[PDB]
Every structure is written in structure tokens, then in C-alpha cells.
Amino acid sequence: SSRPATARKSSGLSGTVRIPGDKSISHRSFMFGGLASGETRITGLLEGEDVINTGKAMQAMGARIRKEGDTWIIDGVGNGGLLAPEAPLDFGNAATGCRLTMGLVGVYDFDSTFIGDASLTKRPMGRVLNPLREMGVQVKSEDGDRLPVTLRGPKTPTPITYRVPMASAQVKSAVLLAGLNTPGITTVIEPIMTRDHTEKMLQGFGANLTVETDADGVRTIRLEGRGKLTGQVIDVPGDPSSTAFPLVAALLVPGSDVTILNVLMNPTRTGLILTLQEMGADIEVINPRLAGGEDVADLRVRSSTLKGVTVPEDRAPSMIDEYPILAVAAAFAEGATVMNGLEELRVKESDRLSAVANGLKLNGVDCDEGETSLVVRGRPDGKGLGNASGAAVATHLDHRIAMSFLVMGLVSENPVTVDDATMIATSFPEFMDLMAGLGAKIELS
Ligand SMILES: C[C@](O[C@@H]1CC(C(=O)O)=C[C@@H](OP(=O)(O)O)[C@H]1O)(C(=O)O)P(=O)(O)O
């Protein structure tokens, strides 16, 4: 079952908080630490449900994982050393874990089965299963290439050169991870850059992986297969997608001044910040530095008056998971915010385009949902927004829909209710406590 929650108008958010670790990097830390030779030590790991599921999948294949103090320590099996799992690998709500693991173990000569929850089971897997079929993996999937899926790798996989058709870092990642156990050179060509945690981290683990960018922006990523991977010390930066929630809340709630510490600032993750700055947001980037091999900074966010802007389709990959919270900010901006190139939103935990549009309408917002776009016209004073009758936003098992609308309720004249807050812990278990500490009033049923 589910647990609804209602957000109420706040008098001002204020404080300094450390945001939880980056989910993308956390997933990969468990995966690469579990695969590599020797020991990997991780500090700052996100302990949300999605990451825990990836950890259990790696344990199922032979890695030993334990938490000593505040450090997760992993004893890896070495490249080529994964063991056949006894039972299905349950990824719950996590597409990142599921899709990357399909590439990782699908190329091994044993059977592996992938299952997940009601939301993950409806998402498309063909985007990863097709290149695996080219590599020689035998695939048994449900119609439409959906879970459950059982893979059986060939004795010797075939390396491929794959041009990713949509701006998916998960597809690029799955093909590169498959390349780790494939003899020869695996090449991934990305016409538009997507988050590059896989490339940066594999290089950090010693992989002979190179990235070449043409002047036209196309990336050619080459990986030599069956090479040694060496355990590493990892310091996980703060999640920029989780940061988006208290950050947008601070921009919208009058009388706010919130500082978020140690936030990942890799440009493939900062499209929302750039967009909000263009809308007039007061976001100060403090002490930009290098930590754990990544760019991080502290962000001081203050109440701002926002104006609608046009968000180009090519910025989408750099902020794809932040469209829900951006749409909420647009609900309080002067004028229209226009966002196109949103086809990928329809295949996430929920069809995010439909869920955001329906949630906004339920809460009095004037918006137009297109097949691949969203136009939102705001009401800066928040008058008439929210839902006085207490009607609940349908979250469709999507944690980001739940968090985005709860942020809306801190600003709207009328409270905003979401039908379920139980999935928030998949990526941000600290959400309720963190927001409450800043002054937000959110009542869990
Ligand atoms: C959607 C989501 O976040 C995704 C995680 C992810 C990664 O490699 O770590 C890449 C993107 O997916 P894609 O563009 O390759 O399809 C994100 O949207 C996910 O984990 O599935 P999140 O919203 O649940 O964080």
C-alpha cells in the first residue's frame, strides 16, 4: 500500500545541510567495487533503496559488501570473476541497477534473471537488450522487451561499435560494462553527451578506456575488454538531482536562505541550475573544488522572483531528471516556460510528462502537455494554486513526482497532497527530515 503526504505553505526555509550522496555514482561504486580486484572503500554512499538493491545483486554474484563505521568496504571478484546468481536479481524500482547489470553480467556464460517492481516492469529494456543481442547474448523477455528478462551470454562475446540512438547514459553504460568481459575493443558513440560517471569511474579503476570528442561534439568512447580493474577509494559527491528539491524550494518560498553542501557540479548534471539562473534565480556557487575526482561546490540559495524561459531540446540530457521540479518552479514564474525534447520523460519511473502535467492541472496550474513538450504559465503569488479540497497528485510510483509536488505545497496558496511518499526512500530517504529541518511543513498521513 501507500502513504499520502501533504505539504503546507511555509514561512521561510533556512539553514545549511549536507545533501545525500549521488545515486548514479553510488550505484556504480557498488558495481565496480564488486567487480574489481581487491578492496574498494566508499565514503558518502547514498543508502537509498535503489542502491541497496544493486548492492544485493553484486553480493549474489560473489562480491562481499559490508559497512564499517561510515565506510562501505567491498571485496571484489576481479574482472571476469562474477559468479552465476542462484536466484533472480531483484532491482525493485531501479532502472540504473537493472540496465547496467544486464550489460555487466549478460555477457557471462551463465543464466541471469532480472525482475523488479510494478514501475520498473513497465519500462523499456530493448534499448539495452538490442546491443547485447549484437554482442551474442541470448535474451528471453516479456513482450515489448520488458521484465522479467533472462539473459545467457555466449562462451565468447562479440565486441561491437554502437551508436546510442537516444541520449541515454544507461545504454552507453550497459554497452561499456558488457565490454569489460568481451575480448577486443568495444566502442560507444554518443552524438550528444550524457552523464559520464561510467567513463570517469572505469578510468579511475584502471580500465583502458578513452574518450575522444570531435569538434562537433560527438563522443567516441573506446574500451579494451578483459582488462584488470583495481579496487579504489571512492568519495561520493552530493546528489545534484536530490539537491534540486531543497534548492527550488528555497528559490520559491519567500524569506529563504538555504545552503547545500558538497554538491556534484559535473556539467552533465547541472542543466537545472543553469536554467534557473536564466529565470532569475539567486544561486551562489561557493568554493568550487575537486573532491573524489569530481567537481563539487556548496550552493547558497535565496528566495528569488522567477521569469519563464525557453529550455532547448539539447539541454535535456543535462537535466532530464529535473524536469518535474523545474515545472513546479515554472508554476510560480512570470510568463511561460517552454520545454521541448521531452520524449524520454515518458519512459521513466512514471511517464513523467503526463504525471507532471496532470499534477499541475490538479493544482490549478495553466499548462499545455504536448507529445514531447510542456508549456507552463505561472502565478508568481501562488494564489489559486494547490488543491483546497485535498485531492492527491497521482505519483505513479515515482519518487520525483512525489518530491516535486510536495515542494509545490510549500509555496502554493492551498496545500498540495501526493498519494504516496513511500517511494521517496528509493533515492532520498533523508527528504522528510532534511526539509523539516529547514522549516518545511510536510504532514505524512
Ligand atoms: C531515471 C533515473 O535516473 C537515471 C539514471 C542514470 C544513470 O546512469 O545513473 C541515467 C539517466 O537515465 P537514461 O537517460 O539513461 O535513461 C537518468 O535519467 C533512473 O535511475 O532510472 P531516476 O529518476 O530514477 O534517478
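Shown for chain A, in order and in Swiss-Prot numbering: 6-450.
Recorded method for this deposit: X-ray crystallography, 1.6 Å.
Backbone N, Cα and C define each Cβ position, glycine as well.
Here is what Swiss-Prot records for this protein:
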type	residues	note
ACT_SITE	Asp326	active site, proton acceptor
BINDING	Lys28, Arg128, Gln175, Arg357, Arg405	phosphoenolpyruvate binding site
BINDING	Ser29, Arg33, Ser173, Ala174, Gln175, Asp326, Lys353	3-phosphoshikimate binding site
MUTAGEN	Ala100 to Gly	Confers sensitivity to glyphosate allowing glyphosate to bind in its extended, inhibitory conformation
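Swiss-Prot feature annotations superimposed on the structure.
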residue	record	Cβ within 10 Å
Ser29	3-phosphoshikimate binding site	29
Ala100	mutagenesis position	20
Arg128	phosphoenolpyruvate binding site	20
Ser173	3-phosphoshikimate binding site	20
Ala174	3-phosphoshikimate binding site	23
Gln175	phosphoenolpyruvate binding site	22
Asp326	active site, proton acceptor	23
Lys353	3-phosphoshikimate binding site	21
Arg357	phosphoenolpyruvate binding site	25
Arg405	phosphoenolpyruvate binding site	28
Spatial neighbour of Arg128 (phosphoenolpyruvate binding site) that is closest, considering only the binding-site residues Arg33, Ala174, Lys353 and their CA atoms: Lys353
Of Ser29, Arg33, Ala100, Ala174, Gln175, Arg357, recorded positions neighbouring ligand 1, Cβ under 6 A: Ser29, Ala100, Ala174, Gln175
Collapsed DSSP category at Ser173 (3-phosphoshikimate binding site): coil
Spatial neighbour of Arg357 (phosphoenolpyruvate binding site) that is closest, considering only the recorded positions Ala100, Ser173, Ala174, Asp326 and their CA atoms: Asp326
Integer Cα-Cα distance in angstrom, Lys353 (3-phosphoshikimate binding site) to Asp326 (active site, proton acceptor): 9
Structural state of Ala100 (mutagenesis position), classified by DSSP into three states: helix
